[PDB]
Amino acid sequence: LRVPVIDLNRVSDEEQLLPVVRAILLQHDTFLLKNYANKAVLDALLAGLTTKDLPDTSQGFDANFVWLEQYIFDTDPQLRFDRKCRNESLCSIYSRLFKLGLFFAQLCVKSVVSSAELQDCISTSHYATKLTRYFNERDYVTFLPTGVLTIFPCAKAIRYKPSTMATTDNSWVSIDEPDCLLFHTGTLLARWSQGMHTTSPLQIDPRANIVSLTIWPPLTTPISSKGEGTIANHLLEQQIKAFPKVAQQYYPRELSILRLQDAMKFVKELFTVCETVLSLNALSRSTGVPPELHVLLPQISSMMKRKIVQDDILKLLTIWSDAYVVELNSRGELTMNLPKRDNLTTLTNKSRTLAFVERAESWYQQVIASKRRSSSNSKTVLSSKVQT
Amino acid sequence: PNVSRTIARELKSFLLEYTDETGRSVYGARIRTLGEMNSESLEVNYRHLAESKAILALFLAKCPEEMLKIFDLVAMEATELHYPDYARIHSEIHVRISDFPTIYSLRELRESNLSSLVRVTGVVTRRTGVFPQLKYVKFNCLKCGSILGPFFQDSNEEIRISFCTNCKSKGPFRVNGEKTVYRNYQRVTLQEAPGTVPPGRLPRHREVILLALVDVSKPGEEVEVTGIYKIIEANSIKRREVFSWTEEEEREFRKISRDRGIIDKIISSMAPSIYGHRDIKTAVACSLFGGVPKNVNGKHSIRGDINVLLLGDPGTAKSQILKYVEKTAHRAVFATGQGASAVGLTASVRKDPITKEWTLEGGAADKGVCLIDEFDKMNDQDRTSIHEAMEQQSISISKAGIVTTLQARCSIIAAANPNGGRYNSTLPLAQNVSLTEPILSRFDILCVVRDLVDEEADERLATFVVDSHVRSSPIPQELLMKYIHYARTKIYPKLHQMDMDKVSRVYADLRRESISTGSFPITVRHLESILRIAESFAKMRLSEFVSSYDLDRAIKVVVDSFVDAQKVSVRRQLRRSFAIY
């Protein structure tokens, strides 16, 4: 939970603060920048983000559906896409903070590989200012930043959702530093640096005013060697968009199912918790006992901390049928068991996980020939009905 | 066995490879935080190593005592190659096994759960700490004056030694613990919570051992402990935390709350045994549903609870309403007098006779509602402790070597009787009750009943009580008690400055009229009380904010409590409040 403070006039020395700033973004992620050349022009922008008059058109304040309002103002050079109200202070800060992004990129990549390779990373300067207004706060669900380098002013506004990077004790920490410019690094920048960067979320806080500046790499730049197939523009364009834009852009091939954005990753971790909780009870050297569904749902509820409906286990049965028997006991409770009597070995547990992920890959692979996941709702398996 | 040697090198390779989020090894940050702050507690989630190796999870679930001999050694080895000379200060470092999926109850503790890991919920009581307990003994034989020693754990009293080596005597033996083992104490008695116990049954209780985790637990709160079962030997404690709301019942609660003005239906559903009158149950329902606690920049904590006070002749029913809400409301604690229930509200240092020593305990529902019967019949300690808990929301313990200020944000429902039986309506309530004004000022609602001579009450009360004896429209009880827990844990209705300033106009009339005709005044606490009653009615209405007519019911609740708590000579105030009625 170390938060080193160093002047950014001393980084312009270039012989003493490159490793200190680099060591934090490889360990503590978000770095603390104080006393930038902007003084009273950063506090004069809080009266100009309250417009809220503009439509989306890859711009505009976007409220995902409600208290969360994200206003992104598309840069003027971009051809034939703009919405201009007034936004003079936003343009002046956009021109000034370009030097903060170029200088931060110069200090970041001069202790890694080369400081001459970032001039084509900032070349286009197409990044749009992101002005975030929260209504009078759970408005920010756990999420990751868009651009490679995000430098935002904030009052506090920042926590750390459960994840493992900065402050290795993995407790949620709220940090409030007066006179503070906080730098947020993106997911794609971690891929360019192959695992050096992470993310941090926003939490419930009294002050709803958040100004976030994310600087975007050009449309034509590939990312290392492996990203020659997926360019920074393609991956970041797939990442952000907007809810009206996701409705418009991702549209061409219908299916509001959207399971690719939704079910995949969450449903395939159900087997990992469920396989360990059926070896937690059924496997014991003491007094038998049959695995019941009433004591299984709360344990998986503890695993993900999320509410678990009893139908998710039925979806797990639909994808992998032969592991769990759905027979219902005479008392009304629905028991499940395993075919083996010699119990699940750790190697058999790993083989079951590989078989479950392979089966999910097979279902996703066969279902997507109709049109990336295409359309499935993860239909529940039919529960055997009691006779007569 | 040598099989632990292939286990050790497996998890030694595991701690250096766990990168779950963004390729970052969180164990290096965990080991630098325990090494820089000199901690001995290491945190490991069960899901992490369970996703890595299920055989280690099966070994931890089967034999955790031999599984714990590998964990501390590999943690000390990792701390030694990460930090030099760490063994000079700290010899051993324990681990904290958290995130147990199968949370058990106290009534499911059976013979099959022996020598295994178990996560149980409960409430802690009986705090005895930092004492040297025993595990070995020696004994001095006085006849020949000799020494002999066995073993003694944590359940029996002591293993009588009565046969010497060569004396062959039954002489008097003395306990030598001047060559003996180390001691660590945390004798805590844990109990089952009353908000999840089935009806008809009694909550069980066990004894827990705490070693290496003392005085970080708060007595009278819900707790989650993960330990081994043999007497439970706790490994990890959690002070953050079966009748709960589901997805199939949460949509119908909004559908029920949207139609047909459910506030009066909840009022009619409050008393099924008798007819009653809405003045007791309106205060009871707004006290159990409660308001919201708010602070401004970390300070100025307002009390979100509502403490109601019942008064009247002892022939009427005042204990049946609290007896119904003790079963109905969650975490409801019925306490009485000197100590009918052998548990109280006040901190105390006292002697204990089971082992015959001195101990300290801060008695007891931090989110719940405490019910006090016969409020006028108490001593100085339980009056001052409830006055401190009614004034601010904390109770301090400053004795037996411990100093702890615990949270006391509980609602208070008190019932009392006047001096002499009769209410004596030609005198105020301050001359009627033996209590004074600042203990009366904490109670915002003062409900009082009287005697009814007329045929109306004779036609209804006797017929309902004879209908109850001749037999051997509202909201049902189960949906109501599930709605209480659903609304009290999800919403927080605020207020908007659009037209709320009008209540500051009507308070400006209502304060002034209490000076010229009445003797007792109205203060800012009544304004805080009607805002809490209006937000409690908005909580019961399940709205986003408080409406404009919730304050009308709030001002009706404060007029029929304050005007009714005075003489008959404030009768003009019965018609003076008729313009806003």
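So for chain B, numbering is Swiss-Prot's, and the shown residues are 201-412, 414-431, 450-460, 473-595, 599-706, 756-864, in order.
Header says: electron microscopy, 8.1 Å.
Cβ atoms here come from the backbone N, Cα and C positions, even for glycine.
Annotation for B:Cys364 (mutagenesis position): same-chain Cβ neighbours under 8 Å, separated by at least 6 residues, are B:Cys341, B:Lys343, B:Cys344, B:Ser346, B:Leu348, B:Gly371. The annotation that Swiss-Prot gives for the mutagenesis experiment B:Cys364 to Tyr, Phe, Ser or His reads: Loss of activity.
B:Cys367 to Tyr, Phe, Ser or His appears in Swiss-Prot as a mutagenesis experiment; the accompanying note says: Loss of activity. Applying an 8 A CB threshold to same-chain residues 6+ apart, the list for B:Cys367 (mutagenesis position) reads B:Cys341, B:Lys343, B:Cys344, B:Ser346.
According to Swiss-Prot, the natural variant B:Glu392 to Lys carries this note: In allele MCM2-1. Annotation for B:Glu392 (variant position): same-chain Cβ neighbours under 8 Å, separated by at least 6 residues, are B:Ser305, B:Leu306, B:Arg307, B:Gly322, B:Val323, B:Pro403, B:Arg404, B:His405.
In sequence order, B:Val683 are the residues of the chain that are 6 or more apart from B:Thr547 (ATP binding site) and have a CB within less than 8 Å of its CB. Taken from Swiss-Prot, the feature ATP binding site covers B:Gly543, B:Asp544, B:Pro545, B:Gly546, B:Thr547, B:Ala548, B:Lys549, B:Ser550, and the record attributes it to sequence analysis.
According to Swiss-Prot, the mutagenesis experiment B:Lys549 to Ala carries the following note: Reduces MCM2-7 complex helicase activity. Abolishes MCM2-7 complex helicase activity; when associated with MCM5 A-422. Reduces MCM2-7 complex helicase activity; when associated with MCM3 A-415. Around B:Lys549 (mutagenesis position), the C-beta neighbours below 8 angstroms that are at least 6 residues distant in the chain are B:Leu541, B:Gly543, B:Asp607, B:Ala649.
The Cβ neighbour count for B:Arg676 (mutagenesis position), using a 10 Å radius and every protein chain shown, is 16. As a published mutagenesis entry, B:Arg676 to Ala appears in Swiss-Prot alongside the note: Loss of MCM2-7 complex helicase activity.
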* Structure fact -> Excluding its own, the Cβ atoms lying within 10 Å of the Cβ of B:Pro545 (ATP binding site) add up to 12
* Structure fact -> Same-chain, non-site residues whose Cβ lies within 8 A of the B:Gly543, B:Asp544, B:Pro545, B:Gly546, B:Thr547, B:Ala548, B:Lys549, B:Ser550 Cβ center for ATP are B:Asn651, B:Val683
* **Between B:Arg676 (mutagenesis position) and B:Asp544 (ATP binding site): CA-CA distance (Å)** => 22
* Asked: CA-CA, which of the binding-site residues B:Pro545, B:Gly546, B:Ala548, B:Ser550 lies nearest B:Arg676 (mutagenesis position)?
  -> B:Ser550
* Asked: Whose Cβ, among the binding-site residues B:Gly543, B:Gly546, has more other Cβ atoms within 10 Å than any of the rest?
  -> B:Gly543
* Asked: Secondary structure at B:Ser550 (ATP binding site) (DSSP, helix/strand/coil)?
  -> helix
